[PDB]
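Colleague: Mind looking over this structure? Questions follow.
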Amino acid sequence: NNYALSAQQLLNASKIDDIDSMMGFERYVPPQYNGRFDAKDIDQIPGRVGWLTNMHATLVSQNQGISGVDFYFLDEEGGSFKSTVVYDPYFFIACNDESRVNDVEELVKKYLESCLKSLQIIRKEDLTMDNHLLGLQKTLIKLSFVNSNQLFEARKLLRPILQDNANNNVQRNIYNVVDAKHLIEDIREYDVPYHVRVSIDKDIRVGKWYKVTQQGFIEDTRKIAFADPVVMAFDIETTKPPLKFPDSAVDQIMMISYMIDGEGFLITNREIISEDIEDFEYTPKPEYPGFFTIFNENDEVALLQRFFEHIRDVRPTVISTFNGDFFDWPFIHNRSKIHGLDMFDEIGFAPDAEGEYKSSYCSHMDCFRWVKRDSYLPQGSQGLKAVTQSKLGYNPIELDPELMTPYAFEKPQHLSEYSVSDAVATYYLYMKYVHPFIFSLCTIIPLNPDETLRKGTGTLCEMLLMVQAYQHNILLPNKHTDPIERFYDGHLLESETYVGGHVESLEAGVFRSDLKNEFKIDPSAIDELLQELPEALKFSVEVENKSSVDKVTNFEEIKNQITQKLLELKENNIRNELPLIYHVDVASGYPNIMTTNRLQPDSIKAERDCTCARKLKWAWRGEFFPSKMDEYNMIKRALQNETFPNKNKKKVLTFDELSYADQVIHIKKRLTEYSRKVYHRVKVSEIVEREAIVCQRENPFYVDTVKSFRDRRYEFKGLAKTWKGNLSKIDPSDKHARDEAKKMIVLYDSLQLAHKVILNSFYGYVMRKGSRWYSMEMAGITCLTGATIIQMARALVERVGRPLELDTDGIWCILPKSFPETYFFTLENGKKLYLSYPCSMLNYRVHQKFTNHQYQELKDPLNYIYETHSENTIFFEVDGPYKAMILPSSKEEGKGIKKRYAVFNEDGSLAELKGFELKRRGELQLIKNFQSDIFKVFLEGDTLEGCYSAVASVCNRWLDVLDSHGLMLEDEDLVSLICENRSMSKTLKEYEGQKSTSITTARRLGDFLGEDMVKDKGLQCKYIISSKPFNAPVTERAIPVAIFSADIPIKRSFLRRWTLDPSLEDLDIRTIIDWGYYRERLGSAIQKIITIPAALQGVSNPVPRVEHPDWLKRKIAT
DNA sequence: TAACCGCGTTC
DNA sequence: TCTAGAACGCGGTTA
Ligand SMILES: Cc1cn([C@H]2C[C@H](O)[C@@H](COP(=O)(O)OP(=O)(O)OP(=O)(O)O)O2)c(=O)[nH]c1=O
Ligand SMILES: [Ca+2]
Ligand SMILES: [Ca+2]
Ligand SMILES: [Ca+2]
C-alpha cells in the first residue's frame, strides 16, 4: 500500500527525471564543503548559481521513498539545472494536559510505529492561549515522517482517537469515583501542502537567485533582475460542425500558431488547409513585432510531431495559452492519442487532478486565468479580443467561428492571418502583463508560477499570512468549519451575514460644467469649516503632505483666500452657478479601516479574556424560518418514519442512516413548506446591533501583513498617478513620448489593480470557507465603520453642495464653482504641496472623529512593555472636476438607481461607465448599441433643454427603427441588434423547476442541434423573443437564433412547434419578432436615462413617444 | 404587489 | 478539492 503507492509516485518521479533531463534539467549536486554556512562567503562556497523558475514536490530514493522538492534553475551561462531538497513532513499533536505530554509521547511513539520516523517536543505561540502575550507558549508533539504517504497514514490512525475522545466514554464500573489516548486534544498543521511547507520553512521563493551549495540554498542578493526564460505562446484552431462546438473525437486541428521569444511560427494541416501558406508578417503595432515562419505539413499527425519536436528543440520553461487548459491542451492530447502518440513521452505535459495541463520543467501560463482573477475587467470584456484592445492597445483580427471551417478551403490565407493574430496577442499579453506580475509575486508567495497564477486570491492571502505566522513562531489555526445548522431565537437559520456597504442614490439627471445649478448652502456649516480651517490646513501640511508649517511660506495667503471664499458663501446662501463635478473616495478603504483600528481575527475577544479593549460595533443580519423548535422537531420525527433511496444490494435507507447533511436538506425542504402554510412566510430577516472587543495588544501579524501589502499596492498606485501627470506634461505633438507615457499608465494601473484584489481579499478572507483566521465580527466592524465614515462625509457635502451618488467609501457630488477648490503651498525649497480643500476638509474631520487612540505596540519585547499611540490611515482621495455626469432614474416612484452612471472628462472623453448593459456581458444588443450611441450626446446642447433635445433625436431615431418593425435595417444588422446573449453558469440539467429565457433557449438548442450542445457549462444562449404563442409567458417564446440559419425544413418544424401554429409558412425573423416586446425594452431604457431624469430637472418630456409613468403624470399635474 | 432567483455588475 | 466579502439592477417567475 504505502510502499506500493510509493510505486506510482516513485515511478512518476523517474519519468519526470527523464523528461527533465531531456529538456535540460539534470539533477545537480553541489560539491562538499567543510567550512561555515555564512552567506557573506557566497563566492567562496562551492556551488552553482541559478535563477529559480519552478519547484515541485517529488519522491527520491536513497525501501520507501524520501519526500523532497525539485527546484528548477536557469544558470548564468545560458543553461539550466535542477536541485533537490529533502525535508521530513511533519504535523503537531496538541495536549489538553501540559504536564502529561510525555505520556502521550510514549503512546503515539508505540501507536504510530508503522509510519513515525521521529518525534520531538516543541513550543509555539498560541494566540488563543491565556498569558501568551506574557511569553507563555503551547507545548506540542512534533511528528516527523519520511514522506507524505506516511504522514497521511498517521492521520488515518489518529482520527479514530480524536473521534473517540469527542464522543462519550464507555461506562464499566458505575460506582468507580485518564488513559493516554484521551489527552490528545487535536492535531495541528496537518493539511499544509508539502511544497508550501518546504518553501516556507526553508525560505525559498521562485523568482529569486540562489547558489545551490551543500549546506543549502544561499540567496544571491547581488543578482538583481530575472533571468530571461524561453517563452512560447501558442493557439490552436480546429474544424467544427455547422452551428455547433468542436469534438476532439472527430474534428481535426487545422493549424497551430505560436511565438517563441518573439519569433513567430505556424504549422498547418494541409489535409484541411487548401494552399501551402507562405511566410507573412502581422505586426499589429510596432511594439509587437510579428514575423511568422510557416511549417506546412501533410497530415494532422505530422502537425503534432512538428509542434512536439519544436518544443523539444527550444526547450521552453514557460508555455502560455489563452484558455488552453480547457480547450487547446485537451484537444492536442485527444488528437495525439487517436494518432498513437503519448504526449507525456513527447513533451512531458499531462492533465493533473483538476484536469489542467501541467509539466515538471515548464510552467503553463493560461492568460485567461490572469484575466479572470487580476484584470478587474468586466466579464463582457474577458475575451482575448477585448483584452487585447484594453491591454495591448489595438484591434486583433476577427472571424466568425462559423466561417473558420469553410475558410480553411475557400480563403486559407485569411484563416492564417487570424490564427497568428490570436498568437501575437497571447505572447505579448503574457510578456507585458502576466509574466512580470506572476513571477514577481512568486518572490513573496511560496507557490510556483502555475499555482500563483491559478489559486484564489483568498488562498494567496492565506499563503502570505502563514509565512508571517511561521516566522513569528505562531501556531497555525486549523481550517474553519461551518456548523451544519445554526439557530436564532429557536428558529433554524437559513443564512446569516453582516450589513455591508452603504449605498445611496440621491439625485438623477444631467450635470455639466457649463450648465448652472441651484445650491442652498448651510451657513452653520460654513461656520464649522471656518472654525476648523486653521487646524485642517495644518493637518493638510503636517499629515497629508508629511511636512511642517514652519517650511511653508504662504500658509496665511492660502488661509485668507479660502476664508474669503467661505465667507462669501455664508453671506449668499442661495446661489445658481456652474458646478464642480467632483468624486471623493477613501483610498484602500476597508484595509485602512482594518489597519487603523488594529482589526484582525485574533484581536476579537469574548469578554472572558481581555484601555486595552477597543469596543467596536457591527450589524448582524440573519435569515431564519418562522417555525419554532416545537415545529422543527415535528417535521424531523415525521421524516424519521419515512424511507429514503440508497446511494447505489440495499435499496432503501432510514433517515437516521443518512448523512447529517442530507438530513438537514430534507428538514429544510419540509420546514419551508410548513411555514408557507402555517406562517405564509418562508424567510424572516432581522438586524441586530452587536458589539465586539478588539484587543489592541494582540500579536499584530495579521494587521502587519495587511499594512505591508497595502504599501506594496500604493507603490504602483502612486506610479500610475505619477505617469498620469507625466502624460499631461508632454506636448501633444510628440507622439512617441505620449505613447510611452500611456503605456506606463496602463501597466501601472494594471499592476495596482491586481494588487488591489489580493489586498482587499485580506478583508474577505476572514469570512472565507476553510479560513484559518475566520471572524464575522471583524468583517462586520469594517463595514459598519466605513458606513459611518461615508455618511459623515455625505452629511457635510449636503450642507455645502449636492451629493449625487454614494457607494461604500465614495461620493459623487457637485459643488458651487465658488467653493474653495485647489491651492498650492509654496515651500522654502521651492517645492510645492498640493491642497484640495474639499478633500482636506473631509480628511480633517475623518481624523477628528475616527482616529484610533488606543493603538498599542511592543516597545520592549524582552520585558513585555507596550506603548500606546494614535493611528489613522483613512484618507479620502479626490478626482475631478469633470465635464459631465449623467445619472439615470427609476421607473418606480420615490426610488432611484444605484451603481449606474456615466462621467465625461473635460476633453470630452469617457471617464467612467458603471453598471449599464453596454458593459455587462450579454444583455439585449439593442439596448447596448442605444446606450453606446446616447451617452456622448449628453455633452451636446447649449442649455439643459437643448441637451435633452439633442439626446431625444438619437432616441427617436432608435424608436423609429423599432416602430418600423425592422424594415429600415438590413438583414445582418437586424440579427445582431435584436439578439440577446446570456450565459448559463451551470448546465441545463442543473436548472430543474426553473423558467428562464436561457433555459428555454437551451432546451430548444438541444431539441434541434442535439444534446451535445448542452453537455458543458457556460453555454451562450443567443435568442430572440417571438410573438408566436400570444399572451404566453416570455420564457416560453424564446427561440434560439441559430434556428434561422439551418435549412428551411428544420426551421418550419421547430418554429411551428415553438409558435404553436402548425399553419405557419412565413419564416422571416421580422415576422417572428415581437417588436412590441423590444419597443417596451427600448422605452424602458429611454425612460430611465432620458425622460424621467428630465422630468426631475423640470424638463417636459423630450421624447413624447415614450409616455411618462402615470405616477409622474399625476405629479406633473400638481 | 411583494417575495424570490440567475447573472453580472459596483463597491 | 478548492473555495475572499456584501449591495444592487433588471428581467423574469411565483405566492
Ligand atoms: C473592488 C473591491 C472592493 N472591496 C471592498 C473593500 C474596499 O476597501 C471597498 C471599497 O472599494 P474600492 O473603493 O473600489 O476599493 P479600495 O478603496 O480598496 O481601493 P481604491 O484605493 O482604488 O479606492 O470595497 C472588496 O471587498 N472587493 C473588491 O473587489
Ligand atoms: Ca484562438
Ligand atoms: Ca479610487
Ligand atoms: Ca476606495
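Residue numbering in chain A adheres to Swiss-Prot, whereby the residues present occupy positions 28-89, 111-225, 233-665, 676-713, 717-1186 in order.
Determination method: X-ray crystallography, 2.6 Å.
Every residue gets a Cβ built from N, Cα and C, even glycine.
Checked Swiss-Prot, it gives:
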MUTAGEN   A:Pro710 to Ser  In POL2-18; temperature-sensitive mutant
Colleague: Compile a sequence-ordered list of residues in the same chain as A:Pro710 (mutagenesis position), six or more apart from it, whose Cβ lies below 8 A from its Cβ; state 'none' when nothing qualifies.
Modeller: A:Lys719, A:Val720, A:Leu721
Colleague: When DSSP states are folded down to helix, strand and coil, where does A:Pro710 (mutagenesis position) land?
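Modeller: SS state of A:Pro710 (mutagenesis position) = strand.
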Colleague: Gap validation: 21 unmodelled residues, flanks A:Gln89 and A:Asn111. CA-CA distance in Å?
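Modeller: Between the Cα atoms flanking the 21-residue gap there are 8 Å.
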Colleague: Cα-Cα distance in Å from A:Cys665 to A:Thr676, with 10 residues unmodelled between them?
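Modeller: The gap of 10 missing residues is bridged by a Cα-Cα distance of 10 Å.
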Colleague: In this deposited model, 3 residues are left out between A:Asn713 and A:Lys717; how far apart are their Cα atoms, in Å?
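Modeller: So the endpoints of the gap, A:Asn713 and A:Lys717, lie 8 Å apart at their Cα atoms.
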Colleague: How many Å lie between the CA of A:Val225 and the CA of A:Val233, given 7 residues are missing there?
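Modeller: What separates the two Cα atoms is a distance of 13 Å.
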